[PDB]
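Okay, structure first, notes after.
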Amino acid sequence: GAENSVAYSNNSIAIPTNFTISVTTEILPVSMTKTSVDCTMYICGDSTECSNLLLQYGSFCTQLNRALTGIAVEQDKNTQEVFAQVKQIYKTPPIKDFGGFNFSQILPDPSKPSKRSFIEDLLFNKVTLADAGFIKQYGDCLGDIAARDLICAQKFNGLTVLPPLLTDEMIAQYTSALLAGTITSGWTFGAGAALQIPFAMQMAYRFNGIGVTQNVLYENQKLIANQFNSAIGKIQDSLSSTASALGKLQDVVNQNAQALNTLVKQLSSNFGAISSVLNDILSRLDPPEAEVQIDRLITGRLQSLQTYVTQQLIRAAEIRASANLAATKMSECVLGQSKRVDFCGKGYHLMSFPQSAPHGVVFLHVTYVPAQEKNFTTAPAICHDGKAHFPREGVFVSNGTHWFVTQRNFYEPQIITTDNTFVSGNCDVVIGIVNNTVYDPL
Amino acid sequence: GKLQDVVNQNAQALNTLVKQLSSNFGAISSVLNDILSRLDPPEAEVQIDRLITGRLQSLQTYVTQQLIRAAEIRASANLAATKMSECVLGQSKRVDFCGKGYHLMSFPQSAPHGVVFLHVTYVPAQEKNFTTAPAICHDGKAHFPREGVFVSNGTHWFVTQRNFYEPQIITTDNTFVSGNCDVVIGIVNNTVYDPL
Amino acid sequence: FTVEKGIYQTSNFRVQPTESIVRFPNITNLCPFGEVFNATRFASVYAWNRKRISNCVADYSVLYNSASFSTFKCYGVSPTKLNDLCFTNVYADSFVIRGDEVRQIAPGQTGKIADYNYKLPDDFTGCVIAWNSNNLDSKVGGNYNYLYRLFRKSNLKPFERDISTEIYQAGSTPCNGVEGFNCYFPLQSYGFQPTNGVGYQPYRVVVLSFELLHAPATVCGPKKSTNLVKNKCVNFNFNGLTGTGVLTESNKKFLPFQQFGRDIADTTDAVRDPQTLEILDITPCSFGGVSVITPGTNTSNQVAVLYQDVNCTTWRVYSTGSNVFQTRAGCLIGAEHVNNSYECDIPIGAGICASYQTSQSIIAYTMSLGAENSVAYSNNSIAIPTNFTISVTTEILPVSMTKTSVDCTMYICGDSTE
Amino acid sequence: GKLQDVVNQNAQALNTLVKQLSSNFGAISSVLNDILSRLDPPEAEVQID
Ligand SMILES: *[C@@H]1O[C@H](CO)[C@@H](O[C@@H]2O[C@H](CO)[C@@H](O)[C@H](O)[C@H]2NC(C)=O)[C@H](O)[C@H]1NC(C)=O
Ligand SMILES: *[C@@H]1O[C@H](CO)[C@@H](O[C@@H]2O[C@H](CO)[C@@H](O)[C@H](O)[C@H]2NC(C)=O)[C@H](O)[C@H]1NC(C)=O
Ligand SMILES: *[C@@H]1O[C@H](CO)[C@@H](O[C@@H]2O[C@H](CO)[C@@H](O)[C@H](O)[C@H]2NC(C)=O)[C@H](O)[C@H]1NC(C)=O
Ligand SMILES: *[C@@H]1O[C@H](CO)[C@@H](O[C@@H]2O[C@H](CO)[C@@H](O)[C@H](O)[C@H]2NC(C)=O)[C@H](O)[C@H]1NC(C)=O
Ligand SMILES: *[C@@H]1O[C@H](CO)[C@@H](O[C@@H]2O[C@H](CO)[C@@H](O)[C@H](O)[C@H]2NC(C)=O)[C@H](O)[C@H]1NC(C)=O
Ligand SMILES: *[C@@H]1O[C@H](CO)[C@@H](O[C@@H]2O[C@H](CO)[C@@H](O)[C@H](O)[C@H]2NC(C)=O)[C@H](O)[C@H]1NC(C)=O
Ligand SMILES: CCCCC/C=C\C/C=C/CCCCCCCC(=O)O
Ligand SMILES: *[C@@H]1O[C@H](CO)[C@@H](O)[C@H](O)[C@H]1NC(C)=O
Ligand SMILES: *[C@@H]1O[C@H](CO)[C@@H](O)[C@H](O)[C@H]1NC(C)=O
Ligand SMILES: *[C@@H]1O[C@H](CO)[C@@H](O)[C@H](O)[C@H]1NC(C)=O
Ligand SMILES: *[C@@H]1O[C@H](CO)[C@@H](O)[C@H](O)[C@H]1NC(C)=O
Ligand SMILES: *[C@@H]1O[C@H](CO)[C@@H](O)[C@H](O)[C@H]1NC(C)=O
Ligand SMILES: *[C@@H]1O[C@H](CO)[C@@H](O)[C@H](O)[C@H]1NC(C)=O
Ligand SMILES: *[C@@H]1O[C@H](CO)[C@@H](O)[C@H](O)[C@H]1NC(C)=O
Ligand SMILES: *[C@@H]1O[C@H](CO)[C@@H](O)[C@H](O)[C@H]1NC(C)=O
Ligand SMILES: *[C@@H]1O[C@H](CO)[C@@H](O)[C@H](O)[C@H]1NC(C)=O
Ligand SMILES: *[C@@H]1O[C@H](CO)[C@@H](O)[C@H](O)[C@H]1NC(C)=O
Ligand SMILES: *[C@@H]1O[C@H](CO)[C@@H](O)[C@H](O)[C@H]1NC(C)=O
């Protein structure tokens, strides 16, 4: 990183005079492809004798089907925990009078057949799935034999992919409900009932939550709305530019596809047998020896399945941890406001917006970042009549001739008064106290 | 059920493991005694090495599954410890971490292979529609609430705490002045009482 | 005997074959067993003969009426499958050896024959046939026309022939191709006599070398060809390669030397029909997944079946019946479609859930996401609570799981010292 | 110790892995060279697989 130094001193403080509203994108996996394996078709494809030999392994199989079923269930639980945290479906009002804040690029547009936002459409257009549909009829792979499609080769070997319980439309509807709740009711819909509030005023609260007096927002409301709209436009331009931004989600798709393709390739292995092809053994050897070679192939292919399932269980644990993190963020950033540093983006967190994505969630984190800082000379306290006056909430600064007190995160100098400071003890103990005067209102 | 499943899973794994003893793994028989009682060592040893390999693989599978479940339980236990620390020992501002609502306090209870938290939360029950304004102009000055909102019942303006309707008269000790009324959008006219 | 409420993933859908089809090259010639097994003169083992056998039918049933083999041994393939098989090329290696040397005609063997006159590959596919010839290859005064090599500088390679007759230098001194001390002739002969002991009697050995299931066949078994049936799951046999599958037309331009195609997993993709030089694709019949949706067996014995990747808007289903409808998860049979949404009970997938309602039947429906409502948002209206409730919720978390310990010896080798 | 155990565990795993080379796994010998030096390929290959 770049090397720099900070001008530290015992009587100098840097205070921001301006700020920027930034929007960051955090991408998290939530689910991964649900799989199901028919041990008989994979190991003993269309062979009754092999299946009959295989039946004494019924337990190794049923424990593999249980593990994969458990994974598929946990993928649906993960999705439900991330997106289904609101009991009711909220809808936006017909009038978008949000104080100048433009949400048209994140709220659903009713004119498309699936009520997704434009940014969500971009997300679906950057990550490319493998199945592209959960129906693949026998005639559709019967006539594509000229074509080496991977899905057909999987399905002929007992390897299938189950559809998710929650479709992209249902997830989009949940994210729409979450946006309408956060925008029209702030955090109140998370705790209990959705309590309507003007958007600008909730932003006044969000500013108070980060130590910035609400009058700053109202005075700069036009600037804040313009910075937000520009940040959203920049997010749109970024997602529209490249594709690797969502690599974290694409890798999940790729890993699952790779595992299945790898599994299919393992069928070419002999595992010590004279041939990997069951039919060549059966067509050349009589049962007493075909059975010796075949038990070996059954063992090898069962080990391959065991390896696959183990890898899927480990990845499922990885996805679950990511999904739990995503649910935590949904709860503590979208439904509330986070004081946890860098949990919901860099800066002082204001609010977040969920967007759905294939096998994942994208959070748009709106944060307050100090933009232009200044060097002021400061003091921890001022002596007046021998009394030591301290700020209740803020710091003392001087422009070189006059002492003022101001809010910590935004330069807003105030005259030193008895209603801003408090007295405790006297000036002769505290180190670095300076002399000034404190005005007493009539 | 979430706790019962753990018990069931462990019982199932052991029962499954026992059932695997009936498998031949390619051997002429799963029973060591039938091999030894029928075959002389040079061939009993060939069949037996095969059974040893198969049963060792079964154990390897069991242990791997237990390690994965143990990671699952550890993650749950770490979450439980986090809740114990930040809900029972303290008070949580983290939304929906310790139940739905605004968290007040929590109580631990033990359970077989687990912990049960009773989360006591504050939930708003009866809401009302008030007309509001971000600020009020008085003598040209813009007055803002320090902690709360401005509401009106239609004839009089009051200021009240955010999570519970408790209307107060607008005074100089409840609001603060910054700038003037001509910049802030939605400001309304009223009066601010100055205590003697 | 009890199945809990839910959806279970069961065995895929499976078509059974309807008929078997046997296809072989349209050759009617019989293999020249008489010219091999009944020959006036066999070659010597040092100069063994190699006859090519092609374009014929190998029955070997004819041999039963006259020949009686002392040994028969197939490496590679089983002796009972040879009728159900055909070969890519066949070579018959024919020679006479001494009886005690028959054991040496095998992979892995050593001796004056295995090393000096007839070595086999350790990757040998084929059959070793031997029988005694004491009443043909031996005379009174003995038969000295059968020669073997006794001295060689090194062992042979498999199927290597070394007919040379140069003088073998046993000693340190060159011999300039003359007979003398430490300079022996490498060729020696057998004295086969009708009064000689069994191990010193002549044996006639024929080695049949053949590469199976990998190239065009010309030497086929007595199996009947059948007519060809397309687009049906059948049990096929193409040049000895057996299997189950659907045979369809293909566009794979095989080269004249290619007989079979394969996938990466090494299974057969296509074959060239030996009767009509066309290429047929082999697509396994069984395909797709079947899920079973059921209330517990203590409630009802009615089930619904979801057929994944079939369409229903000659179906590949076990039973149509009534109540058949297409979902994006597959074709669901046995569940009545109800327009009303409910909370999900038995998940089906793709937004579809099922439940057992009331007269009683299984229903399928699109799941509800929660009640739909709207918020009265405006720029000057706020909702503020006037009352509150204290609620208590229960959150249950696992902390530990049963501690286990396994004695590998008792589990694997229970009460067995060995 | 919490950090030392990580180092120890990784070292232990590798050392354990090396020790597994002494196992026969049902073969006549764990040493590839002793099989190859005593058995011809058709049987050395059965033991070696
Ligand atoms: C704080 O920064 C913003 C921009 O970061 C300033 O707004 C810009 O002001 C210049 C000069 O008036 C304009 O030309 C730009 O178009 C403004 N940008 C936007 C987005 O409005 C703002 O004036 C700064 N405030 C202070 C007090 O320095
Ligand atoms: C919000 O921003 C958009 C551009 O990001 C403004 O323009 C609209 O864009 C959408 C989609 O690109 C179009 O369907 C609309 O017709 C556009 N509107 C106009 C007037 O051109 C949009 O106007 C902004 N919203 C507001 C309230 O100004
Ligand atoms: C701040 O003001 C106090 C009071 O005027 C100063 O204290 C005086 O210091 C001088 C010199 O050190 C003494 O002679 C006086 O007797 C002190 N008066 C009292 C009341 O203590 C103090 O020095 C001033 N400090 C600064 C930094 O200006
Ligand atoms: C709030 O009160 C101020 C002051 O009485 C109003 O400002 C006056 O508006 C009228 C008409 O717009 C002007 O003719 C006066 O000159 C204004 N006076 C001053 C001092 O600015 C303001 O319009 C009132 N607003 C509302 C909503 O009642
Ligand atoms: C194949 O021929 C080569 C060449 O004649 C043989 O190798 C020779 O073996 C003699 C043995 O005394 C050596 O003295 C020569 O130096 C070798 N020459 C070379 C080029 O290797 C080889 O042994 C023959 N192989 C067989 C199986 O007979
Ligand atoms: C707030 O709600 C509680 C109950 O949710 C109200 O208490 C009930 O009041 C009625 C009428 O007086 C009694 O009949 C019930 O027995 C009370 N319930 C309990 C648990 O005490 C309470 O009066 C409400 N307060 C307001 C201001 O509306
Ligand atoms: C003359 C060319 C023959 C080529 C045949 C090639 C491959 C098929 C082999 C068929 C059997 C060889 C004869 C042995 C029959 C068994 C006789 C018996 O056990 O009683
Ligand atoms: C504050 O002072 C230091 C050194 O005196 C200087 O490097 C720094 O740039 C100053 N800050 C600003 C905002 O100019
Ligand atoms: C400090 O601020 C006061 C208040 O406006 C001003 O009068 C004074 O000139 C300023 N001094 C400097 C050095 O900026
Ligand atoms: C602050 O630092 C300067 C220089 O290091 C020193 O001269 C001055 O006395 C210090 N003041 C205090 C209050 O420490
Ligand atoms: C608030 O007003 C809206 C529409 O004006 C109404 O639907 C809602 O019920 C009102 N709130 C209450 C608590 O009555
Ligand atoms: C608003 O509250 C005041 C204070 O009690 C009351 O005098 C007035 O009548 C109320 N108006 C309405 C419309 O409720
Ligand atoms: C509030 O909204 C109403 C209707 O949309 C409009 O007439 C009124 O002028 C708006 N007021 C402000 C301050 O935006
Ligand atoms: C082999 O010879 C015997 C007797 O000469 C004869 O009966 C038999 O048919 C012959 N075999 C064949 C295949 O011609
Ligand atoms: C018989 O063989 C010839 C090849 O010479 C082939 O054309 C013909 O189709 C075969 N018979 C049948 C019934 O296929
Ligand atoms: C099944 O239903 C019967 C009622 O006929 C009930 O007694 C039994 O406990 C139930 N068992 C399960 C596992 O649901
Ligand atoms: C096949 O199913 C799809 C839905 O998966 C449907 O849109 C299509 O129309 C169906 N095919 C026919 C011929 O109806
Ligand atoms: C469901 O609604 C569709 C049209 O909305 C109608 O055609 C169909 O008959 C309805 N079915 C039932 C069972 O009400």
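Here Swiss-Prot sets the residue numbers for chain B, with the shown residues being 946-1141 in order.
If you check the header, you will see the structure was determined by electron microscopy, 3.1 Å.
The backbone N, Cα and C atoms fix where each Cβ goes, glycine too.
A natural variant is reported in Swiss-Prot for this position, B:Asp950 to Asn, and the note states: In strain: Delta/B.1.617.2, Mu/B.1.621. All protein chains included, B:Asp950 (variant position) registers 12 other Cβ atoms within 10 Å of its own Cβ.
Record note (Swiss-Prot) on the natural variant B:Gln954 to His: In strain: Omicron/BA.1, Omicron/BA.2, Omicron/BA.2.12.1, Omicron/BA.2.75, Omicron/BA.4, Omicron/BA.5, Omicron/BQ.1.1, Omicron/XBB.1.5, Omicron/EG.5.1. Shown in sequence order, B:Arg1014 are the residues of the chain, 6+ apart in sequence, with a C-beta less than 8 angstroms from the C-beta of B:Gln954 (variant position).
Per Swiss-Prot, natural variant B:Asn969 to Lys is noted as: In strain: Omicron/BA.1, Omicron/BA.2, Omicron/BA.2.12.1, Omicron/BA.2.75, Omicron/BA.4, Omicron/BA.5, Omicron/BQ.1.1, Omicron/XBB.1.5, Omicron/EG.5.1. All protein chains considered, the CB of B:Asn969 (variant position) has 17 other CB atoms within 10 Å.
Variant annotation in Swiss-Prot: B:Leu981 to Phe, described as In strain: Omicron/BA.1; the structure shown retains the original residue. DSSP classifies B:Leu981 (variant position) as helix under the three-state reduction. With a 10 A radius on its CB, B:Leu981 (variant position) counts 16 other CB atoms from all the protein chains.
Natural sequence variation is annotated in Swiss-Prot for B:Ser982 to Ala, with the remark: In strain: Alpha/B.1.1.7. Sequence-distant neighbours of B:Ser982 (variant position) (same chain, 6+ apart, CB under 8 A from its CB) do not exist here.
Over all protein chains present, the Cβ of B:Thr1027 (variant position) has 13 other Cβ atoms lying within 10 Å. One natural variant catalogued in Swiss-Prot, B:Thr1027 to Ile, is accompanied by this note: In strain: Gamma/P.1.
Here the residue is the original one, but Swiss-Prot notes a natural variant at this spot, B:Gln1071 to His: In strain: Kappa/B.1.617.1. For B:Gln1071 (variant position), no same-chain residue lying six or more positions away in sequence has a CB closer than 8 A to its CB.
Around B:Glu1092 (variant position), taking its Cβ as the centre, 9 other Cβ atoms fall within 10 Å, counting all chains. Looking at Swiss-Prot, the entry for natural variant B:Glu1092 to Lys says: In strain: Theta/P.3.
In three-state terms derived from DSSP, B:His1101 (variant position) belongs to neither a helical nor a strand segment and is classed as coil. B:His1101 to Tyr appears in Swiss-Prot as a natural variant; the accompanying note says: In strain: Theta/P.3.
Sequence-distant contacts (6 or more apart, same chain, Cβ under 8 Å) of B:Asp1118 (variant position) comprise B:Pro1140. Among the natural variants in Swiss-Prot is B:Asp1118 to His, noted as: In strain: Alpha/B.1.1.7.
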Residues from the variant positions B:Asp950, B:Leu981, B:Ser982, B:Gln1071, B:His1101 that lie close to chain C, Cβ under 8 Å, in sequence order: B:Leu981, B:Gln1071
Entries of B:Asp950, B:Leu981, B:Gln1071, B:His1101 (variant positions) sitting next to ligand 12, with Cβ under 6 Å as the cut-off: B:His1101
Of B:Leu981, B:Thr1027, B:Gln1071, variant positions neighbouring ligand 18, Cβ under 6 A: none
Proximal residue to B:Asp950 (variant position) among variant positions B:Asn969, B:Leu981, B:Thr1027, B:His1101 (C-alpha distance): B:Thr1027
Among B:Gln954, B:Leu981, B:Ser982, B:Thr1027, B:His1101, B:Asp1118 (the variant positions), residues with Cβ under 8 Å to chain A, listed in sequence order: none
Residue among variant positions B:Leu981, B:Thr1027, B:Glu1092 with Cα closest to the Cα of B:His1101 (variant position): B:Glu1092
